[PDB]
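Trainee: Here it is, the structure, as structure tokens.
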Amino acid sequence: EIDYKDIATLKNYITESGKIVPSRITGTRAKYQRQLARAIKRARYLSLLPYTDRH
Amino acid sequence: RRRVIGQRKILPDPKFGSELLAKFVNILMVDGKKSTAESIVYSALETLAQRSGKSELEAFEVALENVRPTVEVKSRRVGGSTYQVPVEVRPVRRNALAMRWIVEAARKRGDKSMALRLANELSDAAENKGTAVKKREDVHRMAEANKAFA
Amino acid sequence: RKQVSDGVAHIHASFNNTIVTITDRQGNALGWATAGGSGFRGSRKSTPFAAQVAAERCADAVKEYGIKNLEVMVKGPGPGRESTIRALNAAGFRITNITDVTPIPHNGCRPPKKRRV
RNA sequence: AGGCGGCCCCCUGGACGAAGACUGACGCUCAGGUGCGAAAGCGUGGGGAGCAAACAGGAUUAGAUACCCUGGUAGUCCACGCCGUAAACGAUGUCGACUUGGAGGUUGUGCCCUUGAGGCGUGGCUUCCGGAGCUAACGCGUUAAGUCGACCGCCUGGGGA
RNA sequence: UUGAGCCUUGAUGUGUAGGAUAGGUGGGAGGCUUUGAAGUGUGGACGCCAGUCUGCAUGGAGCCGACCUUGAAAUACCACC
């Protein structure tokens, strides 16, 4: 919804395990986890974020 | 079930001494005559001390050090699965189990005299030379794999 | 034949076997051990009782390479996935890094739906 | 309806709000029609990781032709063309009005310098709990199986079929 | 770049008791090593834990014999296996 192309911001919401930080932990409303998942998908299909993890 | 009376604490003796020696003169009692074992207790050791150990002071220590059960084996099931399972034995009576395995064989074998039937048994016990122990070990060896469960 | 003293190690633990490898950063396998190597049948091979006795059998597989510092990679769900690592640390080796690399299901083909009982 | 989740670019049905207006009963239903399809199946040519009918083994067992384990073709996918059936199920035909709620979701929107985070309202869609009524009973319960009307589709015991 | 065969070359080699790992073996005082000996072990093989080789830490022309004493037999220099 806002500023989803900034990866220096987005990496505060995704884990070293290759997953997502829960909305319980960021203290955010349920639709922020949807806004975050949409930011992740919109950064993937823009060459801003990787699709997958592992070494 | 869970009760069951509390298991007993046995006794020492004012002449025979320790709780195990006080057990030796009371275990495998048949016909109740109660004067036979007091001529057989610590009386098979002087020849043991020149056959399978040393001194009348260590001849029975080493017998219950060579005969040393550390694991028991028993069936265990959980629904439609059954295993032979190994379990470590509790230490407090461990040497009294080993004692029983010697004094019974002097009764279950009937060869020459009672002045030989125990002394001949003890001289193999002080060396871990019991009957059929290779096939006994073959069960505990097979059950070892079942400490990894299913 | 001088010792290398530094390298990598790879741990795999499935629901049916634990398989441990001492590796090179080029992708070579220098020595290996399997939990079915202890003769155990079925999912026994995934327990610490099996995996904890594969570690020094794997250190024996590199006995002419010479090891000291190791970077570890771990995959798979099997319970043995860390006892095999502590047993290797207790063999006198020092872990430079630990990283988990267990896959997250992607496509996944077909699952049991339709699961055995 | 059956069904349908990605990001990105077109093409497009229907529904819905605010503040108004132009027609003038133009509405409601509907035999037979006229058009749809989930899985599987049929056709012509491709396709083949994973899953797997059939099949061949391992067995297991009294037997195993099956469960369970090892392999595995059809089928699953696509160009399309056919097929028209379902536990197509909240098992409740379509259409309209009247009428206790609570909790909650979802989408417009009227108003107070929104000086607005807040507060006061108000249409659309809809989930769970349930009250008057209905029902044999369970349930339906203002999205009613209620209260009442228009039309259509059906029906009179299993075993046989 | 290497499978296979073959030539070529080095390390060997001791016990026992004593300096001393004398492999065998035929000669034997001035002759030889510089791409080589020492250190003595870190660490690799073998091990009598000494030593030698792979290759260093590393240097870099020497050395060796007498006296002493082992043994069928000698320990520079040089063939042969």
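In order, the residues displayed for chain B correspond to 3-152 in Swiss-Prot numbering, which applies throughout.
Heads up, the Cβ atoms here are built off N, Cα and C, so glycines get one too.
Okay, so Swiss-Prot annotates it like this:
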- B:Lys36 to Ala or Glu: Defective in ribosome assembly (MUTAGEN)
- B:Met116 to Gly: Significantly decreases affinity for its own mRNA (MUTAGEN)
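Let's see these features in context: how buried, what's close, how far.
Mentor: In the three-state DSSP classification, B:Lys36 (mutagenesis position) falls within coil.
In the three-state DSSP assignment, the secondary structure recorded for B:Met116 (mutagenesis position) is helix.
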Trainee: Fill in the CA-CA distance, B:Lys36 (mutagenesis position) to B:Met116 (mutagenesis position), as an integer in Å.
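Mentor: Checking the Cα atoms of B:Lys36 (mutagenesis position) and B:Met116 (mutagenesis position) gives a distance of 16 Å.
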Trainee: List nothing but the one residue from B:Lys36, B:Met116 whose Cβ has the fewest other Cβ atoms within 10 Å; the candidates are the mutagenesis positions.
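Mentor: Among the mutagenesis positions B:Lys36, B:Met116, the sparsest Cβ neighbourhood within 10 Å belongs to B:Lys36.
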